[PDB]
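Please read the structure below before turning to the comments.
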2 protein chains.
Amino acid sequence: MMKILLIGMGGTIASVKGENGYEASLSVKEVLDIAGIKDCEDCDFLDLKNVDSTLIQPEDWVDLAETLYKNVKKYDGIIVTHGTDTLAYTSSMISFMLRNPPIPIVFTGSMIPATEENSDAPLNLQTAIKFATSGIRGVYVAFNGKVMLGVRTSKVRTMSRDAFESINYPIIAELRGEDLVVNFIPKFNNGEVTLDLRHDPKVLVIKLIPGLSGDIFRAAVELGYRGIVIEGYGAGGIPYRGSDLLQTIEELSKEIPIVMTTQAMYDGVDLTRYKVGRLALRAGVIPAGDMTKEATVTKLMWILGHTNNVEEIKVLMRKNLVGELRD
Amino acid sequence: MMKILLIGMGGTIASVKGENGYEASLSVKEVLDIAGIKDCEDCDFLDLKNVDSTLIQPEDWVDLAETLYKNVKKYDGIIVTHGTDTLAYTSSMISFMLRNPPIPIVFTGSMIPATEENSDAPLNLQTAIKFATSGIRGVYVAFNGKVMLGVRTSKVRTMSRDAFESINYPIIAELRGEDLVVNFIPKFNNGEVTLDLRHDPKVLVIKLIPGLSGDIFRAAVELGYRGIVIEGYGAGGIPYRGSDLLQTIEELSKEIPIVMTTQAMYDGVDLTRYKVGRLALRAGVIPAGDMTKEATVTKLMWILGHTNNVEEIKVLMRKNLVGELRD
Ligand SMILES: CC1=N[C@H](C(=O)O)CCN1
Ligand SMILES: CC1=N[C@H](C(=O)O)CCN1
């Protein structure tokens, strides 16, 4: 029957409490054994990386995307074990780099090392295995009995089992007993499996705070940053009182994309709603709509691997590519 | 009986849909009338500002703190109506600037203008009035039937009534019918009412993302920024692979405070837990513990109004001043 591949990237799930605190150490095969999984007769194992996900770089996304693409024909499902810190960035970026996969690609990990007795690893691996053999294609994240679309997933808690949520977007599937029950299936168009590794990682994310001036923005441009994301307040906007920020934005927004997302967790941005928003639009700011913060950052990096034309970048950022955005 | 003062700062609650979308317009007295409030016989009214809270600057915090201090003896309670965008920054900063107030000081506002038929304004004003006459002293936020400690409050939703949550800290009070029921009373020491307006607003908040280099940090220092806050991933830490960031931090952390908070919403940071965290500590990074992002930023600004000595700043950031932090 079904053949699945497990790819190890590291993470708390594979970690041990060494000298300087937890660090990734175990292989993905060892992780499965320790977590007590046996329903894996026809399971292949590959260790791609073995790091605390805080260490993940954009080139690791390239390496992982390539590896996935080389293996989508050979397997019925692929599971990637990964640290939780940057799990959502990786699942978001891979969603852009590897479009219309013919199989489920499921990211998972744990908040508590698999070695530990109270570990969330066995549940998460079980959920991942159940989904990887479901026939439901796409890039997903399995965590705490939930399956979420990889490009709509964010880490919301640092010290809880329920660490990940689907942001502004319905759960794909959820455990009821041992029944993984479907809640919502994304509406894919199924084109040709497409690998597209092009990206530019040189982007800056600045949190809007009272009194912020435009000086660090023009410094970023001088440093050769190719894009800036600003987390505004609430539905989004730029203050015009108190700083040269709006004036600074008006000048820079035609040299580089300036993307507005929100500091809040849920509901995203809508710049048409307030005067501060519409001024931000007039200044050339690109809205990130209802995208997660991780999808916004990775999508911008990915697009910058294709074009530096701000107008075109605006069009692509506003276009729903893989389910990351409400069109 | 009880005498309360209402101070208007603006916000959606006082807003109208003008030419470029919503902008603040109505006076705080008009807001009360439109919201349908009458149980306010002995209520004084003062309009301090009238702006979309996206426009709030640090000097407005000074003006508001001064006004509160001049009025804490005259009234039994004070209510401040305020935009939701920066409400939490203002309630956090005022908590540092105005210590041991002898009365309840309650911040509130609404997600939907008081003019609108389905407005959350009447409920929020009611809750604010009930708490302002409760005799429970301190700085608080009332929203969606909840009363939260002002220095533990963040905006988590941009388009929902339940916009604010108490982060890593128990609700103070909650509505059950018309009964405002107490859940938890903060353990104040009641010293002398202290006004302390000293702050330095020149701080930068950068979101950690894969591949981030230290170049923008040393640019910030050259720009004269007096502090940097970094939102790390999860429990916190600095990547040592892929960038000159950790090396950059080691150099800068003795010139200016570099504070680590988290990109996630709940549970805060703990740098002792992972190798990436302990390296961050060794590099001179100051942990923000379980503080909200708004408390972290305002507390740092406030402290920078007192000292530029990094060692001392570290001590103060790690000290629970007004309930913002678990000691
Ligand atoms: C490299 C690549 N070539 C084929 C294509 O683009 O159609 C498969 C997916 N991507
Ligand atoms: C300015 C001021 N003086 C008095 C004091 O510090 O004790 C009251 C609170 N702050």
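Note that the numbers count up from 1, one per residue, in the order the chain is shown.
Cβ from N, Cα, C; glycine included.
Here is what Swiss-Prot says about this protein:
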DOMAIN    B:2-320  domain 'Asparaginase/glutaminase'
BINDING   B:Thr12, B:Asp52, B:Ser53, B:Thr84, B:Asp85  L-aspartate binding site
MUTAGEN   B:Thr54 to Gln (Swiss-Prot position 53)  Shows improved enzymatic properties at physiological conditions (pH 7.4 and 37 degrees Celsius) as compared to the wild type with a 2-fold increase in catalytic efficiency. Shows higher and significant killing of human leukemic and breast carcinoma cell lines as compared to the E.coli L-asparaginase
ACT_SITE  B:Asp85  active site, charge relay system
MUTAGEN   B:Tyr274 to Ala (Swiss-Prot position 273)  95% reduction in activity compared to wild type
ACT_SITE  B:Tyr274  active site, charge relay system
MUTAGEN   B:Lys275 to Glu (Swiss-Prot position 274)  Shows improved enzymatic properties at physiological conditions (pH 7.4 and 37 degrees Celsius) as compared to the wild type with a 2.6-fold increase in catalytic efficiency. Shows higher and significant killing of human leukemic and breast carcinoma cell lines as compared to the E.coli L-asparaginase
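Comparing C-alpha positions, B:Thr54 (mutagenesis position) sits nearest to B:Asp85 among the binding-site residues B:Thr12, B:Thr84, B:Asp85.
Neighbour counts of Cβ atoms within 10 Å were compared across the binding-site residues B:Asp52, B:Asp85; the minimum falls on B:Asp52.
Non-local neighbourhood of B:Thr84 (L-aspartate binding site): B:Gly11, B:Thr12, B:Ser53, B:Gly109, B:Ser110, B:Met111, B:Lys155, B:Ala163, B:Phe164, each in the same chain, at least six residues away, with C-beta under 8 Å from its C-beta. Counting only residues at least six positions away in the same chain, the Cβ atoms of B:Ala235, B:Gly236, B:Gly237 sit under 8 Å from the Cβ of B:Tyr274 (mutagenesis position). Secondary structure at B:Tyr274 (mutagenesis position), taken from DSSP and collapsed to helix, strand or coil, is strand.
The Cβ neighbour count for B:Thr54 (mutagenesis position), using a 10 Å radius over every protein chain in view, is 27.
Cα spacing between B:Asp52 (L-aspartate binding site) and B:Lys275 (mutagenesis position): 43 Å, rounded to the nearest whole number. In this structure, B:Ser53 (L-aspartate binding site) is part of a helix by DSSP.
It is 36 Å from the Cα atom of B:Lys275 (mutagenesis position) to that of B:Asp85 (L-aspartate binding site).
In the three-state DSSP scheme, B:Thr12 (L-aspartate binding site) falls into the helix class.
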